[PDB]
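Novice: Below: one structure in structure tokens.
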Amino acid sequence: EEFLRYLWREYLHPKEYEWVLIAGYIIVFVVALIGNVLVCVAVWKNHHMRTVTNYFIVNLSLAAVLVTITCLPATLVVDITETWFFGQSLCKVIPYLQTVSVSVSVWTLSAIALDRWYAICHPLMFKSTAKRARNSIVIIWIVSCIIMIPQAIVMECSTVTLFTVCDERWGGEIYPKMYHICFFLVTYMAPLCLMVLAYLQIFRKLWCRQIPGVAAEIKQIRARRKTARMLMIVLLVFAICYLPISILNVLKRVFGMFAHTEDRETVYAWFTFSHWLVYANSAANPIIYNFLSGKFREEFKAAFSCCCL
Ligand SMILES: Cc1ncc(OC[C@@]2(c3cccc(F)c3)C[C@H]2C(=O)Nc2ccc(F)cn2)c(C)n1
């Protein structure tokens, strides 16, 4: 019945470019799944790629796979049909997992930046242990799961031809705004500022400093320059892809914009593009790894050769 009502709605409100959205979501799904699985496989199969940065990259790819499997189809269905179709339990699950994984990814990138800063900029050049990396990953996951509990709490399937949509139901008109201010500060603003500061210091230390005399330090500097360039490009892509969705969420929840405007077409186009951009970044990270890491490129080629021959 709900599907029939969608057919009535989509007929009376015909959208021009649903097919390009479907094609883009399918391409993003396939590319993200393949690339993140290949990243995990490449790091886990070989030991020369087993670095703390690569452990954090593996955690990021695991979160990306979780989002791609559990959250991408639901987001596509909601953006196409504007209805939920999945039920109260799946609704309390899927946005919760999506927000948890977004926090996990941003704080994993922050952990990478902090470890690189400790190794490069700190006067002691700390070398992190695998125990510390695994503990950091575990605490990131636990904190992300804890802080997103109210997000899963406020998800409700409203039933307001009409449609059934799962959205955020709050008691007051102030609590959502404070919660979303905190959400924006935790997921996008503060981690991005800290990572920008850390990578600016790293860039000064690696590209604005004299070349040492010891050959081992020279090789270390070259390797760290390549890795830091890859990390900075990954951070820039992440910031670009997550800027629109975070800004739109702030404008809709905190400032209460897009409410009294009857121009839902442009607003919905921007919202669905921002939704697509998150999964697009999830798909683009492995491509960045392939095009900026020689070891990752070689291991992707090796995995392709094994799977195809
Ligand atoms: C359709 C759809 N609606 C809202 C969406 O994002 C809205 C939210 C969000 C804000 C800022 C950054 C984020 F990263 C995610 C609040 C999260 C949610 O409610 N997440 C959520 C909701 C439904 C869903 F299927 C999956 N995730 C998405 C991304 N897709």
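Shown for chain A, in order and in Swiss-Prot numbering: 37-196, 205-257, 289-384.
Every residue gets a Cβ built from N, Cα and C, even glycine.
In Swiss-Prot, a mutagenesis experiment is listed as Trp44 to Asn, annotated with the note Abolishes response to orexin-A. While the structure shown retains the original residue, Swiss-Prot records the mutagenesis experiment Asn324 to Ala with this note: Strongly impairs response to orexin-A. Residues or ranges marked as suvorexant binding site in Swiss-Prot (evidence: experimental evidence): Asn324.
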Novice: Determine, to the nearest whole angstrom, how far the Cα atom of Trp44 (mutagenesis position) is from the Cα atom of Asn324 (mutagenesis position).
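Specialist: Between the alpha carbons of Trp44 (mutagenesis position) and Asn324 (mutagenesis position) there are 29 Å.
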Novice: Counting only residues 6+ away in sequence within the same chain, which have a CB under 8 Å from the CB of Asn324 (mutagenesis position)?
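Specialist: Sequence-distant Cβ neighbours: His224, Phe227, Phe228.
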Novice: Could you tell me the whole-number distance in Å between the Cα atoms of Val196 and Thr205, where 8 residues in between were not modelled?
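Specialist: Between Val196 and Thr205, the Cα atoms are separated by 10 Å.
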Novice: Where does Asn324 (mutagenesis position) sit in the DSSP three-state scheme?
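Specialist: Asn324 (mutagenesis position) sits in a helix per DSSP.
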